[PDB]
Amino acid sequence: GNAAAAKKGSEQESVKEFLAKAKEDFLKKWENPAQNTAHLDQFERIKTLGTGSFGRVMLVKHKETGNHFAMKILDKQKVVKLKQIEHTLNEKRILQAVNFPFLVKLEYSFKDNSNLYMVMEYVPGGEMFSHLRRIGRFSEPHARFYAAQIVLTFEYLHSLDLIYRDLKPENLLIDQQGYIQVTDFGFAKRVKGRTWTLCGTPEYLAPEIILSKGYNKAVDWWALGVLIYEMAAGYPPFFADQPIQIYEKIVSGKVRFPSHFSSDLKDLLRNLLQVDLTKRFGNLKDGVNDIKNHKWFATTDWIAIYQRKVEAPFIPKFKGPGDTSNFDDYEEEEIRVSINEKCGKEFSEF
Amino acid sequence: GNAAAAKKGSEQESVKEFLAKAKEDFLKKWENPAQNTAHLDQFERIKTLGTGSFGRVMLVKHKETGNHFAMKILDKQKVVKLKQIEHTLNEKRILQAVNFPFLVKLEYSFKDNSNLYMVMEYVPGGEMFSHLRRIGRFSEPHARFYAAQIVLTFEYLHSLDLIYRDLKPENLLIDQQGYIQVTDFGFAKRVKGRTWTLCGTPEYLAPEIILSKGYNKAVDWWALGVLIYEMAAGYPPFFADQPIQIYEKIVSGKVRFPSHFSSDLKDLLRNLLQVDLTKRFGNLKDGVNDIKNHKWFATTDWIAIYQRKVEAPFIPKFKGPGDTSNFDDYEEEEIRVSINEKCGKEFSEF
Amino acid sequence: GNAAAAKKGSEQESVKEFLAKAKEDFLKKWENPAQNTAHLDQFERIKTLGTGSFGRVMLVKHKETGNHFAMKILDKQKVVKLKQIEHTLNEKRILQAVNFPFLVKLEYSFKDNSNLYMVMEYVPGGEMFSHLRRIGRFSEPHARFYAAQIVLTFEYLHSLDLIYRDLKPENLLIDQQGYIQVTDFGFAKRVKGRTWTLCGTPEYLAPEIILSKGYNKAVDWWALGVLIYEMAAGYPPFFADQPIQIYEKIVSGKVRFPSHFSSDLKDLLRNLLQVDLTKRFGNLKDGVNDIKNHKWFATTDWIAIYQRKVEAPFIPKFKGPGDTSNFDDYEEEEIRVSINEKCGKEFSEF
Amino acid sequence: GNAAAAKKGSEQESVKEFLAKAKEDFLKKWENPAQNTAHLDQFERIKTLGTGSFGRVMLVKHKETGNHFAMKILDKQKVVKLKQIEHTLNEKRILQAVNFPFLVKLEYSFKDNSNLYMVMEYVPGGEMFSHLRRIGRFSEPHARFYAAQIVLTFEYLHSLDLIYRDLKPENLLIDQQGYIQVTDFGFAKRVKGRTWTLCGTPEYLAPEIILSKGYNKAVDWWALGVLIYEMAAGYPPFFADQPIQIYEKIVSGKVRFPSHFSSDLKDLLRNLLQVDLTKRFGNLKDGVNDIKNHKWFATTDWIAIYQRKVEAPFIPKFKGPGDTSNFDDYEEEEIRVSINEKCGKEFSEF
Amino acid sequence: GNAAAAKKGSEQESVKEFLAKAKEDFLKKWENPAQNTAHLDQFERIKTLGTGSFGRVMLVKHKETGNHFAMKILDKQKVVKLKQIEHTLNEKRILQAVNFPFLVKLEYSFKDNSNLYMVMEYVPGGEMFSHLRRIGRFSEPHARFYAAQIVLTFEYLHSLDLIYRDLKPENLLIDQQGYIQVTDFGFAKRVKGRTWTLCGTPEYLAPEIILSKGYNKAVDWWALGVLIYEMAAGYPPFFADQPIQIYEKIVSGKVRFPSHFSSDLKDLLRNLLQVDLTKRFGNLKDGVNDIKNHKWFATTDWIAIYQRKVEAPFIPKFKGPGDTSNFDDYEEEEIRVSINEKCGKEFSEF
Amino acid sequence: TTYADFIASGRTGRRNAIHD
Amino acid sequence: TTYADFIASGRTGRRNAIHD
Amino acid sequence: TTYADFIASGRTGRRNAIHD
Amino acid sequence: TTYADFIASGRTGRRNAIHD
Amino acid sequence: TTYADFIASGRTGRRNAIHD
Amino acid sequence: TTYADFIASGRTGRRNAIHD
Ligand SMILES: *C(=O)CCCCCCCCCCCCC
Ligand SMILES: *C(=O)CCCCCCCCCCCCC
Ligand SMILES: *C(=O)CCCCCCCCCCCCC
Ligand SMILES: *C(=O)CCCCCCCCCCCCC
Ligand SMILES: *C(=O)CCCCCCCCCCCCC
């Protein structure tokens, strides 16, 4: 339960076993990675869904199943020159090792002479980001629905010794049913203990990251505070034109809460946007349960949300049968793969 | 339950007894029909709700109860000349014999010299059809809500040896609360075994009907496939300008699923829009439970839906206090009934 | 439960104890009132939220907690001249004595030389009134959600021997989460038995009030009938231009129900808009349970609603970060408090 | 002018010369047709805009100009088998001969072994039809704007001895600026005098066509009556389920005008939906000027409309940069043209 | 006229004299500047409209007239440290010297010990920018309305030897009536001949500016091309993530026009987004009249637009009586001005 | 339908309370 | 009002032309 | 802003005429 | 996408039943 | 209200990540 | 269509001016 009754007891009994089966499992895939699961002829290319720094994302149809995926194609040379080899390699390992309702699923991965291909599940509703910016702000029920899902996602990731390091609306894809799916595990790190890299988006940096003092999984609960605030408010708690000014403001931590924030919402936020890590929720004795048992979460049944059985506030209805319009009617390219294998030993572990 | 726990056990235990009390009951009314339950002076005529081939549908107010019904008025001569005597007679018998949340209730029936009157419950939200066409397509949660209700309606109808034979959005009226009510039992047949009539709307014909080979209750699970597809997609799986071309396409059964269909939705649909009846869901060993226990239905509690206690995605708010505007401000007629009784022995069983 | 199972048994077992702890409690605060709980320097004034006959309502921020309240400021002289001393005094006593989910909370109260200040929780979504008038009418599910909450509010108030005497959409504030909060306890009376004052809004007067015959808590169940009707219909059951004509119509009690009202809705309403108090629901043997167990309420779980754990149909998203726009960008005043204490002995009990 | 002043005098002086230069001109192109103006390599294929009975319409980009056209591709064999050779040939001749603001321009035409290609200007706003059906009905100013444009189009066509024979919303494309462009000159006929073919859409058939008595250019003014009525009303004046019933109603000509039709609109319509051709407007002594000088047209300056300088009520904003979404993300074909020239002598005049 | 008739002759005769009276006039104010026209006590402060790098913009009410202005307040020290002294001084001189319908009017200017105050007319509809981003793209009629107004604004500015140097949607404020008002004359330069400064927004830089080769008034006609394109398309012709990549693309000048652009729109744009200045419109022999007499402008009467007598496509209705909500309910400051005069000799010419 | 009656009375706005 | 009739016929969609 | 005042009076509905 | 096909057929309106 | 500040910064669009 | 590119850059918000 969330607190069914003292069936809260069964909630916790269950969470406990669940997460134990989960470490066993991750550790096996983590420590013995699954590798090169398919090839390009198996997929019809439908349209370009997008275009990036290492290449395109494509809507593809797997020919045996008649199912649709989004294919991220990465040119080896481009990732090598952009010095993204280790981020790429790391994202793939994490992704093929992990398994939760709300993480986006890496369906297949393979390389070929030119390109690395990570075929993921296609989540047509898009990111939370644009919906949030078109709608303006989300009601505290809508915003709590999503909060509940991320708490659970972080409870799981952190048990596998994974700090996500990149929460914001742009990595939270909304699916068919109206539930979150987190994308981009390129800054996640499996770290037991403390680390030192400057990474995220400025807005969501916890004061320790900015301060270069070393940091841990407690950065993700500070970014849940930034996230609930921007969902329920419209805009981030600390934002500025220049990043260094955003930082300016973050290391002071002086937040003004909107008057329509409930006393209750404000007080969850006061302990997630905590600067003292000895007072930050999710980083105290009572771990997540300090967050999970806050009165803003009082009407949330954590098992119902896990089970995907709550009714979603909003389901996106992106327009355009087959090919959409927003996704986009781009100028279609060839995907050329070469007569020779480029970058073989760097991407050898992929 | 849907699968409460192994309270799925109580779901099924219960469904089992329910349906048993149901056959007992139908068989009594079926085999000894209730007949001529009221008369015209009992009703104030408010407005014409519509006009058909055998006559008008009227909004009427029953004077003792102060309650509103929709009165279908059929001119005996017109039904006789249109050769609809047996369809009419059959619809009435079925209707006065059957009893389920989601079927529209025949409140009273009587004839008089000229006309037969079937007074039904008034469901002001109208058909699903127009709502569907104004909205464009329905989210897989919205579309599954309705699917759940029809699965239950067909489980019940088929246990009473009734094949509905006419599913489409135009017979699915949405009520006050947001739940379906199926209208039009003029092509339903109580058939144990197999039948041969060409009936339905082209779009929804199962390949066997088109092929004239004989057919059974398995045609209604093929039409649930056509229905979930048109709700979740916007348009039917097979449609064309000419019916014979729709047929053309149906007997090949080559469907292309929209990219926003979930892998899961596509795979429910692959076994309801099955051409081999040895592979069509609802027609295998595991009857409906092959459908009811598909992962698209995974978050559905079948008892909650029966009990009408789920919260409805959409409730229509047709405009116009008393008399509406859409329903319609027609030119009002007299209902004339004659000095002589027309067609007495044909409609004698009514 | 609402009727969980014969867990209806636990519903009622529980309601029973709950309400017992509740009388104990109210009686203590009622009979020994809490008094003068704070002072003005403790609060930053943000904006004027509104302006009345005894003075302004202001958005204020309590400086220790960083929380927002709405401050009703009343000038003692103005209340004294408007002869509102006893209504004021009475509202405060009731308010500091009572405690339920759906009543608005009096957070602090104090006076000073000039003014009395009742600092309440800020409920930014505003009244149900304007939302209702912009939307036009509410679906019977939306309208039942609110009905369920008021039934519970009246069950509690009436157990504490309090007749509310002023139900209408303008005192039903919708909060952050989408639940009702009743404001204005200035006509409530703690009366065991019968009373005689002419009070309410014309539209909502029960025939006994108009008739000057003496009346009791049964007036509030007649006003729940007026309320469900105006929510589900758009307009009141009896309304006219002149109040005396509204009365004209109320003491005849001839209501016409809209055709889109469900047979079921109409029949709940026939016994709440009852003129014979020996037939009015909530005033019979079976108290509220005649209302709570009506088939319109059939899908309502009364504990879920109490527990605030149902999902709200509509959550208002009033616009304007901090200061809004609707709430209003007024010409800001000083709050002047004098060198001398005005009206000291009249407001002495406050 | 429309009636500038007695500058109506200059309107008419001008119309007069204009139309004279116009016959001279048409007659030259009509009697000496321009032929085979380009070839396929000159055009990049962007997307399929649609698919028909003789083939596809494609969005194409002419490589020298960087301009977009819509390419109707017709397979010679298909047109030959569908017996459309003469309609095809006739549409092309008419189209390459005619020149007016509101007719859609045939930019190039050519054939090749397999297919005939008519490259037209691309008018992205689509047909009036769907806009009309989504909006419901058009205000008499909006509806008169379009009426004014068609009056002018028919004045010109009829002077060139061309009866259009196919008016309805589906051939009236709305362009970038908000003005009409008439498509489909496949039933137009250059007939001096009277003809006998059954052609149009049922709804728009003038009683003479139905009656098989012979008919002339007066059929197009009856179809302007059907058109203004469906624009200003929502639905056609005579419509039914079966065409033969539509005819049923048309040859009686009993029209009921909506109550929101202005007395003035009703009276223009009474003489365009005239059954007696001796009383039908546009067919009397005063030709078009009976229509052009009707009080519904009183505020219309006919030269301003010609000159495209009035401000358009509505400009469609179809969505989807490059490729749209509505136009459609189809499955793209090859256009195959053969090693051999099919149907050479039939399409020889093309 | 635009081309009334050969009243085009009177258009041009008139434009000619107009612009002559205009140079006479500007030259007088330019060469003898009006200076220090009022003081702060003359104005009631209403609300903060915004906050910048040199300070706030405030809604102010001039006490004699009861009229509203927007007061830009600049702290002398801040402008001195930001090295903006000459831009500030220059903007003011230009602004007090110039006079056209579509430029925003500097109503008063004064300094005081601390701050410089430029009181401008208040244009509540806001920038075109956000409207454009909320609406998505503008119809070619809407977009041409605005184009017409900027052509006229640039014809005038350039005659006074002023190159604007900063066109984009964010400086085009839409007023009460729906007409443009250009703000920000901080990068305008009165230059006869050629200049060398890198200034504007990346998106709108003409290739010469990027190339550092020297440039003239022809940069503003390249920025009219960027502007008509972003209005009629949604997005800029050249945009990228990094500015240096935007530049990358601009100095190649390879633009792809949307398919819904009219052949005519595309061809105006081909000669405004010209890289060869010997082919760029507005910079050829026929000056502006190459632009003003392009067929996209064919239905534009240039005098009607000047005269403000065309009907505006869109008038913004920003919400919030007095104080708005979008403009903003900020935390209000003091404006402190000091006991001593800061920066006296630098701002001495102001 | 009395809703048309409804709109026509002034009683479509905020109703106050007779009183006391 | 026949508009309700209108919606109920199938003739609310794209009408083609009898022909030729 | 008095608009908030406005909404709060009952005088947001159809105003009749004192009279005669 | 066949949805564009869909709109273009007349079969976007109320479909009746072949029959009987 | 800083929301007006918010709109005025360029930081109303897609935010990327400093990095690595 | 590059419009999808457009949305994905941060350059969908208020653009400032390089400068001076
Ligand atoms: C309480 O209602 C019943 C317990 C059944 C819950 C199933 C356990 C699922 C727990 C997984 C939680 C995942 C969060 C990281
Ligand atoms: C499982 O939760 C509890 C079982 C109580 C369910 C009531 C049984 C109703 C079954 C009727 C199903 C009708 C479908 C044809
Ligand atoms: C039935 O489900 C379970 C009983 C638990 C309900 C908690 C009791 C709360 C009753 C308070 C009702 C207040 C109404 C005046
Ligand atoms: C009256 O204002 C001035 C006359 C100038 C009008 C130009 C003539 C154009 C006439 C063409 C009409 C086309 C209709 C078939
Ligand atoms: C043509 O119709 C009539 C001429 C009257 C026009 C008034 C002249 C105004 C010209 C000012 C143009 C300003 C553009 C920089």
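Here chain C follows Swiss-Prot, giving residues 2-351 in order.
Technique stated in the header: X-ray crystallography, 2.9 Å.
Note: Cβ is positioned from N, Cα and C throughout, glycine not excepted.
If you look up Swiss-Prot, you'll see C:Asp167 marked as active site, proton acceptor. Positions annotated as ATP binding site by Swiss-Prot: C:50-58, C:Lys73, C:122-128, C:169-172. The domain 'AGC-kinase C-terminal' annotation in Swiss-Prot covers C:299-351. Quoted from Swiss-Prot, the note attached to the mutagenesis of C:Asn3 to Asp states: No myristoylation.
Feature map: annotations from Swiss-Prot on the structure.
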| residue | record | Cβ within 10 Å |
| --- | --- | --- |
| C:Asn3 | mutagenesis position | 19 |
| C:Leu50 | ATP binding site | 22 |
| C:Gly53 | ATP binding site | 13 |
| C:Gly56 | ATP binding site | 22 |
| C:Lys73 | ATP binding site | 23 |
| C:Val124 | ATP binding site | 21 |
| C:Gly127 | ATP binding site | 18 |
| C:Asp167 | active site, proton acceptor | 22 |
| C:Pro170 | ATP binding site | 19 |
Checklist outcome for this item: Expressed in Å to no decimal places, the gap between the Cα atoms of the residue listed as 'active site, proton acceptor' and C:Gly53 (ATP binding site) is 18
Checklist outcome for this item: Cα-Cα, C:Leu50 (ATP binding site) versus C:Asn3 (mutagenesis position), nearest Å, comes out at 38
Checklist outcome for this item: The correct DSSP tally for the domain 'AGC-kinase C-terminal' (C:299-351) reads 5 helix, 0 strand, 48 coil
Next on the checklist: Considering only CB atoms and a limit under 8 Å, which recorded positions from C:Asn3, C:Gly56, C:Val124, C:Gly127, C:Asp167, C:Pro170 lie near chain F?
Outcome noted: C:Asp167
Checklist entry - Whole-number Å distance between the CA of C:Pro170 (ATP binding site) and the CA of C:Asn3 (mutagenesis position)? => result 25
Item to check | Residue pair C:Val124 (ATP binding site), C:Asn3 (mutagenesis position) - Cα distance, angstrom, rounded | outcome: 28
Checklist entry - Where C:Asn3 (mutagenesis position) and C:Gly127 (ATP binding site) are concerned, what is their Cα separation in Å, rounded? => result 29
Checklist entry - Per DSSP, to which secondary structure element type does C:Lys73 (ATP binding site) belong, with helix, strand and coil as the options? => result strand
Next on the checklist: In the three-state scheme derived from DSSP, which category covers C:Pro170 (ATP binding site)?
Outcome noted: helix
